[PDB]
Amino acid sequence: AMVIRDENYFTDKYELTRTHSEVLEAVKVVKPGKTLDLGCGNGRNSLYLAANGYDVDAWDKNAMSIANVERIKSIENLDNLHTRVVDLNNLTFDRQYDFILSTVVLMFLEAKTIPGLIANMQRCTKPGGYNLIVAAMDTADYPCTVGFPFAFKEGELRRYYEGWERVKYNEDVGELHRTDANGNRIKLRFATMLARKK
Ligand SMILES: Nc1ncnc2c1ncn2[C@@H]1O[C@H](CSCC[C@H](N)C(=O)O)[C@@H](O)[C@H]1O
């Protein structure tokens, strides 16, 4: 009978990393609706959203991760969560979405993919709908020497989203989980954006 699905629910039951903070913020303004999670991983954001009345397409290239989302989906009876194993470097999609999110994924994709992928996300977003992106940057103050095949330049994500309402946009310094030669978390700027299409 206990129907609450908070940021502890999947985290504690299935040992997932807690729901991304920007997803927890986003849902304060983005109403439940049709959702697309690009590079869903082990599902921390897709399961949280499906459990809270969003209809979610959860896509990733890691078959083991998608099997894990499927397994949890079955246990929890999340009939509004739909998984696929895909390659974002060779994918085009056509449905209309209320909300598309890609959190800490785009830096793993080929540089040639990004302009077309961003264009596809923007085209597949309903007017009034939202896109949430968090991704690594490469800047003079914080070079990306981590080996990501892609990283945003300073101002680049802003420019992609020039005609959108930027509910949140920043390029703040964050940390990777991985550590450097001295065991200190690697520091990089990340483009974080929550944007609403006009
Ligand atoms: N070419 C590709 N196509 C689809 N997914 C990819 C990809 N390259 C990396 N990924 C996925 O990107 C994810 C990065 S980890 C971040 C996962 C999730 N967005 C979260 O916030 O927890 C992994 O699940 C990885 O498999």
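Note that the numbers count up from 1, one per residue, in the order the chain is shown.
The header says X-ray crystallography, 1.5 Å.
Including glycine, each Cβ sits where the backbone N, Cα and C put it.
The following features are taken from Swiss-Prot:
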type	residues	note
BINDING	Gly39, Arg44, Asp60, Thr103	S-adenosyl-L-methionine binding site
BINDING	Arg178	substrate binding site
MUTAGEN	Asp37 to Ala or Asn (Swiss-Prot position 36)	Loss of tellurite resistance
MUTAGEN	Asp60 to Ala (Swiss-Prot position 59)	Loss of tellurite resistance
MUTAGEN	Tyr97 to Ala (Swiss-Prot position 96)	Decrease in tellurite resistance
MUTAGEN	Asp98 to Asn (Swiss-Prot position 97)	Decrease in tellurite resistance
MUTAGEN	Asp98 to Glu (Swiss-Prot position 97)	No effect on tellurite resistance
MUTAGEN	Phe99 to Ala or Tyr (Swiss-Prot position 98)	Loss of tellurite resistance
MUTAGEN	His177 to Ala (Swiss-Prot position 176)	95% of wild-type methyltransferase activity on tellurite
MUTAGEN	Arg178 to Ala (Swiss-Prot position 177)	35% of wild-type methyltransferase activity on tellurite
MUTAGEN	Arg185 to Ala (Swiss-Prot position 184)	74% of wild-type methyltransferase activity on tellurite
Counting only residues 6+ away in sequence within the same chain, which have a CB under 8 Å from the CB of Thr103 (S-adenosyl-L-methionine binding site)? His20, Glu22, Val23, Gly39, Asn45, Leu132, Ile133, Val134
List the residues of the same chain that sit at least 6 positions away from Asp37 (mutagenesis position) in sequence and have their Cβ under 8 Å from its Cβ, in sequence order, or write 'none'. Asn45, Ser46, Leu49, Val56, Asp57, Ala58, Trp59, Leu101, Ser102
Could you tell me the maximum Cα-Cα distance in Å between the residues recorded as binding S-adenosyl-L-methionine, namely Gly39, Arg44, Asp60, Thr103, rounded to a whole number? 13
Smallest Cα-Cα separation from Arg178 (mutagenesis position) among the mutagenesis positions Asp60, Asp98, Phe99 is shown by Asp60
Where the criterion is a Cβ under 6 Å from an atom of ligand 1, which of the mutagenesis positions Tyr97, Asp98, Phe99, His177, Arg185 meet it? none
Using a 10 Å cut-off, grab the number of neighbouring Cβ atoms around the Cβ of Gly39 (S-adenosyl-L-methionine binding site), all chains included. 20
Work out the three-state DSSP category of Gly39 (S-adenosyl-L-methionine binding site). coil
Where among the mutagenesis positions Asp60, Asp98 do you find the Cβ with the fewest other Cβ atoms within 10 Å? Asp98
Fewest neighbouring Cβ atoms within 10 Å: which of the mutagenesis positions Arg178, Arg185? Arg178
One of the recorded positions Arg44, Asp98, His177 has its Cα closest to the Cα of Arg185 (mutagenesis position), namely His177
Of the recorded positions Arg44, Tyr97, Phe99, which one has its Cα closest to the Cα of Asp60 (mutagenesis position)? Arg44
